[PDB]
Amino acid sequence: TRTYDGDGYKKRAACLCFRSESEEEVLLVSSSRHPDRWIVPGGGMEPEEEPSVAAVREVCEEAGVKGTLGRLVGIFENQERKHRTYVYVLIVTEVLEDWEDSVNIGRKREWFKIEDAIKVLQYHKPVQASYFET
Ligand SMILES: O=P(O)(O)O[C@@H]1[C@@H](OP(=O)(O)OP(=O)(O)O)[C@H](OP(=O)(O)O)[C@@H](OP(=O)(O)O)[C@@H](O)[C@H]1OP(=O)(O)O
Ligand SMILES: [Cl-]
Ligand SMILES: [F-]
Ligand SMILES: [Mg+2]
Ligand SMILES: [Mg+2]
Ligand SMILES: [Mg+2]
């Protein structure tokens, strides 16, 4: 069940899944629409779902990882696609082998140095590139 802010924007949450507290490498996942493209794992908040709970859930589902939830980076709107995404930092402590999207749609995951994550998101996901700006 998709959920929405009062202005009709889809509510979403995502994590910047860092390899360590140094925040030098981040985990991206393959796009479901176009698997040759990278995205920040994330998705829809469920009804009455806390943003930080949605964020942690979606990354488990999409990236097959778990860890220590960190700070909220900010809230990011995609005017074109009408969504508003809460973005949190998650320091990965568990990397799991056969996660929901690997099983169901063969979703891929890869570590990127931050500067490279920004590069591969720029073309199709400029708002997700902006998650890294601060
Ligand atoms: O399939 P996902 O989870 O990776 O993400 C998809 C969105 O799913 P999202 O990550 O928001 O939700 P969830 O399915 O909960 O992860 C979906 O959003 P939706 O509109 O709800 O179908 C969106 O559609 P858009 O809003 O029309 O841009 C795109 O299909 C997007 O595909 P991707 O970025 O190419 O992987
Ligand atoms: Cl790191
Ligand atoms: F999802
Ligand atoms: Mg999802
Ligand atoms: Mg998603
Ligand atoms: Mg979902």
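In order, the residues displayed for chain A correspond to 9-142 in Swiss-Prot numbering, which applies throughout.
For this deposited structure, the header notes the method as X-ray crystallography, 1.7 Å.
Any Cβ shown, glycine's included, is placed from N, Cα and C.
Features of the protein shown, as given by Swiss-Prot:
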BINDING   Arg10, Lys18, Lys19, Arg20, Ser39, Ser40, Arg41, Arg89, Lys90, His91, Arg115, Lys133  substrate binding site
DOMAIN    17-142  domain 'Nudix hydrolase'
MUTAGEN   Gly50 to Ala or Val  Loss of diphosphoinositol polyphosphate phosphohydrolase activity
MUTAGEN   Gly51 to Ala  Loss of diphosphoinositol polyphosphate phosphohydrolase activity
MUTAGEN   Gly52 to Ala or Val  Loss of diphosphoinositol polyphosphate phosphohydrolase activity
BINDING   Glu66  Mg(2+) 2 binding site
BINDING   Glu66  Mg(2+) 3 binding site
MUTAGEN   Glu70 to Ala  Loss of endopolyphosphatase activity
MUTAGEN   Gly78 to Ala  No effect on diphosphoinositol polyphosphate phosphohydrolase activity
MUTAGEN   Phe84 to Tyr  Induces a strong decrease in Ap6A and [PP]-InsP4 hydrolysis, while it only weakly affects PP-InsP5 hydrolysis
MUTAGEN   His91 to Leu  Induces a strong decrease in Ap6A and [PP]-InsP4 hydrolysis, while it only weakly affects PP-InsP5 hydrolysis
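According to DSSP, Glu66 (Mg(2+) 2 binding site) sits within a helical segment. Ranked by Cα separation from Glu70 (mutagenesis position), the binding-site residues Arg10, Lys19, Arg41, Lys90, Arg115 are led by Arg115. For the recorded site, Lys90 (substrate binding site), the DSSP three-state label reads coil. Residues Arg10, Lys18, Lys19, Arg20, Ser39, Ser40, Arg41, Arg89, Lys90, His91, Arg115, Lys133, recorded as binding substrate, reach a greatest CA to CA spacing of 24 Å.
The secondary structure of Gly50 (mutagenesis position), as reduced to three states from DSSP, is extended strand. Helix, strand and coil counts under DSSP for the domain 'Nudix hydrolase' (17-142) come to 32 helix, 52 strand, 42 coil.
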